[PDB]
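Enquirer: My questions will all concern the structure given below.
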Amino acid sequence: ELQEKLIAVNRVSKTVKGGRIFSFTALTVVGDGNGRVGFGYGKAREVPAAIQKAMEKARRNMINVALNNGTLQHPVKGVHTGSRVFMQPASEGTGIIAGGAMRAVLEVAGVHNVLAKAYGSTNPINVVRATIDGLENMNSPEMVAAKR
RNA sequence: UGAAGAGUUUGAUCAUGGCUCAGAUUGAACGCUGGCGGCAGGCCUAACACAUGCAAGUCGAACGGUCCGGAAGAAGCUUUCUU
């Protein structure tokens, strides 16, 4: 069934009036591997409490990547905040060559081969979004033909 | 078939910006730590000054002598001497 992947976890600390309250954050990637992905980022006092809460949010917000022979349709360049992400399809026998933040989202996405890179800001939280955003702008011939 | 950087300016944030960190190479070394074996390699600093040996000779089917070697003579032997 659905498969999860922990991108990264941050301690996170804020100076609240009365002392220091700690709240852990966590980036999770839920995906079956045949065309669906899900990014979640929830907070919690405990690490596991955030991990679980994150996976729940990731499964609530999923997208459908139109995979084609273990690859993507056309190249895309998503630009979230200061961060930037680019994607480019590649023939078989290539391998998911990209950042851990993107690869983890691509592996579960079902993508078998793809070339990518991060530009501008490289924030792990901003790159994942730019990644899922680019996976949305993705279109197929049937879509471009039907929508036209 | 080809592209994942990070740390440091704030009380905190973003932007700008310089510095800095692990990579490969160099006819080297010093500091402290030594067993062995293959292969490879050695003044990257004063073209600073240099002891000593060595770094080009070979031809007599070009021509007269000396040195080294062999053979044959005048002699009973030796000296000497000739071809």
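Numbers in chain A track Swiss-Prot; the residues on display, in order, are 10-157.
Backbone N, Cα and C define each Cβ position, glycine as well.
Swiss-Prot lists these features:
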type: DOMAIN; residues: A:11-74; note: domain 'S5 DRBM'
type: VARIANT; residues: A:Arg20 to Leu; note: In strain: SPCR9; spectinomycin resistant. Not a ram mutation
type: VARIANT; residues: A:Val21 to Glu; note: In strain: SPCR7; spectinomycin resistant. Not a ram mutation
type: VARIANT; residues: A:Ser22 to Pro; note: In strain: SPCR13 and SPCR15; spectinomycin resistant. Not a ram mutation
type: VARIANT; residues: A:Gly104 to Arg; note: In strain: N-660; suppresses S12 streptomycin dependence
type: VARIANT; residues: A:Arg112 to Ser; note: In strain: NEA-319; neamycin resistant
type: VARIANT; residues: A:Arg112 to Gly; note: In strain: NEA-314; neamycin resistant
type: VARIANT; residues: A:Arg112 to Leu; note: In strain: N-421 and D-1023; suppresses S12 streptomycin-dependence
type: VARIANT; residues: A:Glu151 to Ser; note: In strain: B
Enquirer: Of the variant positions listed here (A:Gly104, A:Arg112, A:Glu151), which is spatially closest to A:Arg20 (variant position) when Cα positions are compared?
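Expert: Result: the closest of the variant positions to A:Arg20 (variant position) is A:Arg112.
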Enquirer: Taking just the CA atoms, what is the gap between A:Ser22 (variant position) and A:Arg112 (variant position) in Å?
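Expert: That comes out at 28 Å between the alpha carbons.
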Enquirer: I need the CA-to-CA distance for A:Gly104 (variant position) versus A:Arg112 (variant position), whole Å please.
Expert: 10
Enquirer: Non-local Cβ contacts of A:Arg112 (variant position) (under 8 Å, 6 or more apart, same chain)?
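Expert: Within the chain, A:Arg112 (variant position) has Cβ neighbours under 8 Å at A:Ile105.
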Enquirer: Just to confirm: which same-chain residues, 6+ apart in sequence, have a Cβ under 8 Å from the Cβ of A:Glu151 (variant position)?
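Expert: For A:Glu151 (variant position), no residue qualifies.
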Enquirer: For A:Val21 (variant position), what residues in its own chain, 6 or more apart in sequence, show a Cβ-Cβ distance under 8 Å?
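Expert: Listed in sequence order, they are A:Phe31, A:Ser32, A:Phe33, A:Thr34, A:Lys52.
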Enquirer: Measure from the Cβ of A:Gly104 (variant position) and count the other Cβ atoms within 10 Å, all protein chains considered.
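Expert: The answer is 12.
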Enquirer: Applying a 10 Å Cβ distance cut-off over all chains shown, what neighbour count does A:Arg20 (variant position) have?
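Expert: Result for A:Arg20 (variant position): 9 neighbouring Cβ atoms inside 10 Å.
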Enquirer: Tell me, how many other CB atoms lie within 10 A of the CB of A:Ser22 (variant position), whichever protein chain they belong to?
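Expert: So the Cβ neighbour count for A:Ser22 (variant position) comes to 11.
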